[PDB]
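One structure is given here, and the rest of the page talks about it.
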Amino acid sequence: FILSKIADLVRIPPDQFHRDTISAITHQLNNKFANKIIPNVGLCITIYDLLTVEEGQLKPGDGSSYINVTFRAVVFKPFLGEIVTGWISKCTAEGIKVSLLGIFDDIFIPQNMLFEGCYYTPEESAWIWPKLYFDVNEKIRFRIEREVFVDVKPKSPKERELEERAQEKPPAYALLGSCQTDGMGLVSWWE
Amino acid sequence: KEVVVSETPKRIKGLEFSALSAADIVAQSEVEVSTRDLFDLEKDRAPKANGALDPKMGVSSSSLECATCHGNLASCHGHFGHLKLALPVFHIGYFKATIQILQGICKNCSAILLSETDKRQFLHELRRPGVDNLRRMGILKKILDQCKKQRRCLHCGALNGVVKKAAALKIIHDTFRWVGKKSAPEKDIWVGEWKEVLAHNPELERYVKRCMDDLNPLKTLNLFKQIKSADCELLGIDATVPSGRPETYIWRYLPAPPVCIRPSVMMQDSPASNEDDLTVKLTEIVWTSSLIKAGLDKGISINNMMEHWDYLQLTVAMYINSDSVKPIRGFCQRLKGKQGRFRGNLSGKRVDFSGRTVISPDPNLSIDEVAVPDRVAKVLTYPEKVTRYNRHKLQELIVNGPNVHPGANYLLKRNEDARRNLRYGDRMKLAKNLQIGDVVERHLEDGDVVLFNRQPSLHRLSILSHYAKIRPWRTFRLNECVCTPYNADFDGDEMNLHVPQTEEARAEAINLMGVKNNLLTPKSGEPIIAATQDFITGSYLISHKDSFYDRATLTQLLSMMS
Amino acid sequence: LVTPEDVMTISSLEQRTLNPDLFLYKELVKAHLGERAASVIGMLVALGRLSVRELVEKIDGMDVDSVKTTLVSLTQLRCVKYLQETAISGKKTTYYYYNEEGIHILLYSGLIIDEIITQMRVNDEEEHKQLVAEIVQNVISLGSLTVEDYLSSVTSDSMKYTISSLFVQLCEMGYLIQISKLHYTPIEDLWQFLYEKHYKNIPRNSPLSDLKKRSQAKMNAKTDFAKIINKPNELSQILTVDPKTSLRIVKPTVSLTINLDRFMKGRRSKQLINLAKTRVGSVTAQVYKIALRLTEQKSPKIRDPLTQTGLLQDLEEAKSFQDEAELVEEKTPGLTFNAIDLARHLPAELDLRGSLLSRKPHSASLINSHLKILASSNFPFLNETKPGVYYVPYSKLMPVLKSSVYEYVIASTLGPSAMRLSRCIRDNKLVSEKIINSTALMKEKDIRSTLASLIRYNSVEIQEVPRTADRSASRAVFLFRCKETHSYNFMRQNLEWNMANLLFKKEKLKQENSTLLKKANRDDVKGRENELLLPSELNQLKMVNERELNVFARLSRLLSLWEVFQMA
Amino acid sequence: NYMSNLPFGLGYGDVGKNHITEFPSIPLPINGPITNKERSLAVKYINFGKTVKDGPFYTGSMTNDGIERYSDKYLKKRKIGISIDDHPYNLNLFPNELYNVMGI
Amino acid sequence: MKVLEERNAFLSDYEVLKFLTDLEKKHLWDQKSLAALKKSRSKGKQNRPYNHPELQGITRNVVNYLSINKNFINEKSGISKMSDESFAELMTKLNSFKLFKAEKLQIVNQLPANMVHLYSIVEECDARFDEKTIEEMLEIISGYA
Amino acid sequence: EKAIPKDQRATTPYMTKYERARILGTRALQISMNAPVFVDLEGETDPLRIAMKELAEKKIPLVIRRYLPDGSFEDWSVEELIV
Amino acid sequence: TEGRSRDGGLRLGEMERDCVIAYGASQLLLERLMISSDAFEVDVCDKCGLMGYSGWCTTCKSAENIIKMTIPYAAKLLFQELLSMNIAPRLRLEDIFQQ
Amino acid sequence: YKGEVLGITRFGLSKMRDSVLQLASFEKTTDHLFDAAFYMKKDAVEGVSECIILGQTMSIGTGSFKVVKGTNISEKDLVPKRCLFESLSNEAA
Ligand SMILES: [Mg+2]
Ligand SMILES: [Zn+2]
Ligand SMILES: [Zn+2]
Ligand SMILES: [Zn+2]
């Protein structure tokens, strides 16, 4: 959790001219930044406050107020030294699908930077160890090392048409964990 | 997921005019056109791949799919196709440009006819912060004339002379225009070469006359492709960006237009669809290109290919600009003319929500009013948005409907994209469900701002803004006081009425072009809306010194006055 | 049917519209120095003459310091020429050219150090090979490598003594020439600076007219420009000084930069040797390898003495420069050698005993026989002025060499009948539609098929014969022409564009393989590549490494083709 | 109607397809077999360019956290690059505008 | 749209909790939203033509993740009951414990009462200090517990 | 890109016909978009006439940004622009 | 359309355009000549001034720089005709806002 | 005002306008367009003719100024608020 100063142009419809300007601005900004991921900036939750509010200028055809506003918004940004308590929700023999209560879940962990001895099986046996393991939907503890922003998306209209008729990298922000040190992986290994 | 998406309104700051290089033509094109056939009797006249009417370039009717964007005629923006031309050809619009380019350079070593330190003073002058079109043409013409004066090139002086065209559409260069009483190694080589010819031709003695350095498009493309980027600026072709290379100005790839650019009409004369001029010309160009390509893998007569290749140099000429020997309508015919493209569609066009009928007088009308027929008031609508202030009024109008004049023709819901015709649908429910964002296209009403215009529109007072007044008859009635700015005289005159459709346009009309705000002509400031003939006569007869009125007559006069 | 999306990605259509002169050098600087340097050099190529502020306002890099650093890097790399032209009524600002010959150093680098390695008389010592390879690699990678830097670098004196020993030899071959102001200024601007002083040195009211003052000014300008170019083109003044009780030493203060003129003379000699090997059997072809090897060192200028690029050639009486070039060619006594001179440099491997047969041990008489067959051969390899001593001419060998190499490249590209028609249109001047049949006597079908296939290039010219006053080529028969100049022009452009395609391919492979290349080019990884690498990744590394080796082999094999069209 | 312009040497089957080969194909013979000398040319080529890029002559470049990990404390520096001004050069061959970047 | 700078001021995981709490009390109340309203706003687009989708979920998920008991072991929420003075009374220890690291946001909300926890939070800890200053830290960060 | 400070201003203090027409158009468009009005309607439904009434009462909350040709601009509220 | 039997519209010629200009009514010009005659929502790429379709530039194949704006369909037709010849009328854009 | 008497003839209109759209709308459409494309002209959209052709607002009349709605936001509700962890961490060094 870190703030971030973002400058954006915000359009306030004339319907919202009755409410006060700061509340209208924060409403529109929340609509633009509710659960959105800012490209290669991370995931936003809401907006903290506003810093500079320029006068709202009108284009010759709209009638709405277009306001240049500067705001700080809360961003989930682990860099390298953060331990988190996730809630796993899916298990697959490529690294367990660690997840949250629903803030954001698409993050993955690879086994190689997890404990070496932990290995997957086709028979769906949890873990094999040289003495203890865990099952799905339980507290986990891990780290963060590097961040990969998926921001490449060339999608042609006819390719999208064929995909729609037939009906991947879903996120622009993911997390990478590691359990190289004793303890992390569970908050109740001893005592 | 749900990454942030940003939209910022933008305007067109400027235009960059250039040429589409061969790379860009294929970059924009979504198909190549190669087959000379638009339809086959085998496919039952259904447009199939690589034809001139390939649907991937768009559709000609609103019941077809593009296969590029999958939209009908009302949605497809049109898509491009490209032609690969074996033995590329000259460019008619760039013919003068190529003539001037070949003047500035020598055709021997592909080097500019400018000293590497002489015109650099004027090159430096070109970077003046304040440079106009007159300045650009001035230094460019000076450079061209200096190159014309410069006979011998600094890399290879072969006596570059004139680059005059053929007496055709060909380029012929006088290699030895300025020779006399002089012997050179080039002259000796030429003399030996034509002594070799004279000894094997008993009749070429007369025909060796003329036969100077002819410049074909293929040679020019090869010579242009040898021009370095360094001396492109002195040719006026900025080579900073790709496609600034002069060789891109030679016709090599033909960007065949989208189908929407050249629509194919439905059911003219014969039951079969009728094609159009640009389609036919590109079909023929495809045919001749295929023929010339086939001649490369078979070796047709070089004289015969010159016939077909020269026809390619022609068939593109009136494909772009029909000038040479004539009803063939090319591209430059679409843009030129009173009914062309610019003067016919860009600056001046036909407009919606307008009417025209005979004008009749009306003294009981205010000078800033026009009497509008209820018959045209029931078609000419204003798209009023429903607010907290007019919702009951718009509900009453919707209940009235499209057949009773204080009514409405269409309703556009806030969350919908198509307007609901009010002829059908039990308008009672729509009136009840009217929201605060819907649009009611209600009939023209009293006090509506309308534009009123009589042609010819000589001065700006030929079009004024009035307040509509709905009346039973079929004429546009106006106060005779406001006939003078229009130059109208109720002798059968017809005037055009325009209904502005937006709030800003309506306010601008009634505030700047209103009759009350335009009682004086801006040419001199003298009043122009005033009494006409019978009003002047009646005023004179009233104010005449013999006119005496008792109390009853005076009060009746005042009551008629008001 | 190919899709427009499918082409322009695997078809390289968008690279066909780049001018090869800009594309090649841009790609070279991209590969070697960096993208800012390449952008600067590309702006310099597109805009031949511009200042630093022009770079600031044209390149997106709107920074004085960054442009300054990139430009100083390019100037150190000998890839940029500069000048300071003074505006008297105000402030002077320096302008910037781009060095053409400088970029060949990094380009020809492999061939450069290869000819360095294989050219030394003493090459059988492995350590000496490594020393000379490393020293010439350092000089071409650093630019102006200097003794006061390298001697201070080397940590032991005895290996410092050899460094100075190699320098004097390497300068005498001309491989290390003294850099100066003559190596950063344009030739036309030098000619103008030496033409405007002499137009200003003439006092008024002299009886001579404008023509005579112009003639005297131009001859004085020619003579002093020739002196100023002759002084640093070949000199040993840096090697002249000798301290007491010490060996001959070069000036340590001066900066030693690798030359290209004598190396490219050696490359031309090497290509002529390969021509001889292809032309004549190896018995007396072996003697031709060292025959040109004793003249290549002091060989004259290949194409232009730089008196033909700085000014317009000539309008009236234009043969004077060819006349003076051949005059120097015949007036130079050092270049000419006798058979006694050659016997002192012939290797012991060659015997020259069975190389002759008069009728159907290093003897100067037999060497004279090879020299006579060379002089009287169909290609003018040598010309005889006096009995026993001849010389290598260039006033009549360059055109035939260019015609042969060009025409044979057409031979390698097109078919046999195309070769035949090319030969016919070359030898028989101004051929026609009946003259081709009269002088060819083969099948007209293939004749005109290959003819049409050959019209595409700049090989042949098409003429128009107007039967009437107005010119229509479909009304009357037309004849052909030669115009060999455009044909030679094409071989430049096509070859440089194909080269630039090679460098684009290799740099794009690098751009898609950068992570693996970075992992490879690590000190501890280097030499250890079969142990700490995953199977598929290491196998892919071998494939991409061999692919780069193949592209380099193709590059080198192509590198024997463009210089022979880079002459006059 | 432009459909009857056919030379006697030209038939009907060939015309109509057109569309050209996507890239012109003439196999150049400069891709012959490799030898030891050619492999050595490739090796010396890859050593070159790599030398100038590992040197100070790059001028090409256009985890950055404002907070320093304790691992980054007392950790090895990447490489102390020799600056362009750091390497000595000859003033007589560089313009006056380029002197400021250099260390006098 | 342009982001001025990525790394703005850090957030202690009590400032975020109180921010989301004052947000919930200012509007978008959870106990109020769980009730029904037949009339609604009557304007046409929600109460005073507005609605809050995609934001109530995110302001619930974060606040619930904070309100869950801190995972020192497998009674309170753990973040709820520290007042402002409760965090202003910690200076003489928080800013006296020299760490040469801005990693203080780790131990204010997670991993108390475990030496391995702190040894992971600050790297190379035992080499840096393993004598006596490894337990009073746990006691103080467990003081609220 | 520099606003002239309010204390001194060179442009005219009177409202031009174009300024009045554009202000009325903008205000009427806003009213037609259900913006609140600061005038007593007395049963008027036309947004244009409501805007004229607000202009007569000088209760239009818009300012006029008059750009000088040199690029600067001075801001004039509808209230301070005298008719 | 341009006929009474075809339910045609009334042409606002260059003369009426001149009169409306002389009035200084920019919004009325826009409404009569663009909104009420031929309004087309085109896709214009910000990188190349070339019109796209369905939010796709189909020349850089990126869809990243595509901007949405309304222009006369006559202007769109003119640009597509100019691209048919060897003219590339590249549109440069700028924000109305940010001052 | 250009220093020479320039007419209202087609040749005169090519004085300094550089507006290829306006020139082509006036007269000689094709030659002007092709010369502009060949010269790589970069004409901006500033005239009323070009603005009408492109559907833009002209800088004349009601388009010669800008309407701006004052936000009426005070300077007490714009400063950052509730920030102390950064101060604590800075004082920790
Ligand atoms: Mg009449
Ligand atoms: Zn389509
Ligand atoms: Zn020349
Ligand atoms: Zn694009």
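Quick note: numbers on chain B are straight from Swiss-Prot, i.e. 2-168, 175-332, 348-584, in order.
Determination method: electron microscopy, 2.9 Å.
In case you wondered, yes, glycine gets a Cβ from its N, Cα and C as well.
The Zn(2+) 1 binding site annotation in Swiss-Prot covers B:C67, B:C70, B:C77, B:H80 and is backed by similarity to another entry. Annotation source Swiss-Prot lists Zn(2+) 2 binding site at B:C107, B:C110, B:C154. The Mg(2+) binding site feature in Swiss-Prot is assigned to B:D511, B:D513, B:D515; the stated evidence is similarity to another entry. What Swiss-Prot says about the mutagenesis result for B:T506 to I is this: Temperature-sensitive. Annotation of the published mutagenesis B:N509 to Y in Swiss-Prot: Temperature-sensitive; the original residue is retained in the structure shown. Swiss-Prot documents B:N518 to Q as a published mutagenesis change and attaches the note Temperature-sensitive.
Reduced to three states, the DSSP call for B:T506 (mutagenesis position) is helix. Fewest Cβ neighbours within 10 Å among the binding-site residues B:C77, B:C107, B:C110, B:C154: that distinction goes to B:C110. In sequence order, B:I381, B:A510, B:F512, B:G514 are the same-chain residues whose CB sits within 8 A of the CB centroid of B:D511, B:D513, B:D515, the residues recorded for Mg(2+) being left out. Among the recorded positions B:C77, B:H80, B:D511, B:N518, no residue has its Cβ under 6 Å from any atom of ligand 3.
The candidate set comprises the binding-site residues B:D511, B:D513. Of these, B:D511 has the most other Cβ atoms within 10 Å.
Chain C has a C-beta under 8 angstroms from the C-beta of B:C110, taken from the binding-site residues B:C70, B:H80, B:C110, B:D513.
Proximity to chain A (Cβ-Cβ under 8 A) holds for B:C70 out of the recorded positions B:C70, B:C77, B:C110, B:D513, B:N518. Selection of the binding-site residues B:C67, B:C70, B:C154, B:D511, B:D513, B:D515 by a Cβ distance under 6 Å from ligand 1 yields, in sequence order, B:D511, B:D513, B:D515. Cα-Cα distance from B:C110 (Zn(2+) 2 binding site) to B:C77 (Zn(2+) 1 binding site): 49 Å (rounded to the nearest whole number). Here the mutagenesis positions are B:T506, B:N509, B:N518, and the one ringed by the most other CB atoms within 10 angstroms is B:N518.
For ligand 2, the neighbouring recorded positions among B:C67, B:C70, B:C77, B:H80, B:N509 are B:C67, B:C70, B:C77, B:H80, by Cβ distance under 6 Å. Separation of the C-alpha atoms of B:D511 (Mg(2+) binding site) and B:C77 (Zn(2+) 1 binding site): 48 Å, rounded to the nearest whole number. In sequence order, B:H80, B:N518 are the recorded positions among B:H80, B:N509, B:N518 whose C-beta falls under 8 Å from a C-beta of chain G. Of all Cβ atoms in the shown protein chains, 25 besides its own fall within 10 Å of the Cβ of B:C67 (Zn(2+) 1 binding site). Counting neighbouring Cβ atoms within 10 Å of each of the binding-site residues (B:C70, B:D515), the lowest count belongs to B:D515. Distance from the CA of B:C154 (Zn(2+) 2 binding site) to the CA of B:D513 (Mg(2+) binding site) is 75 Å. B:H80 (Zn(2+) 1 binding site) has a Cβ environment of 25 other Cβ atoms inside 10 Å. If you measure from the Cα atom of B:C77 (Zn(2+) 1 binding site) to that of B:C107 (Zn(2+) 2 binding site), you get 48 Å. For B:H80 (Zn(2+) 1 binding site), the nearest neighbour among the recorded positions B:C154, B:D515, B:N518, judged by Cα separation, is B:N518. Among the recorded positions listed here, namely B:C70, B:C107, B:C154, B:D515, B:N518, B:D515 has its C-alpha nearest to that of B:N509 (mutagenesis position). A strand conformation is recorded for B:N518 (mutagenesis position) in the three-state DSSP classification. Cα of B:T506 (mutagenesis position) to Cα of B:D515 (Mg(2+) binding site): a distance of 13 Å. Among the recorded positions listed (B:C107, B:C154, B:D515, B:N518), B:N518 has its Cα nearest to the Cα of B:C70 (Zn(2+) 1 binding site).
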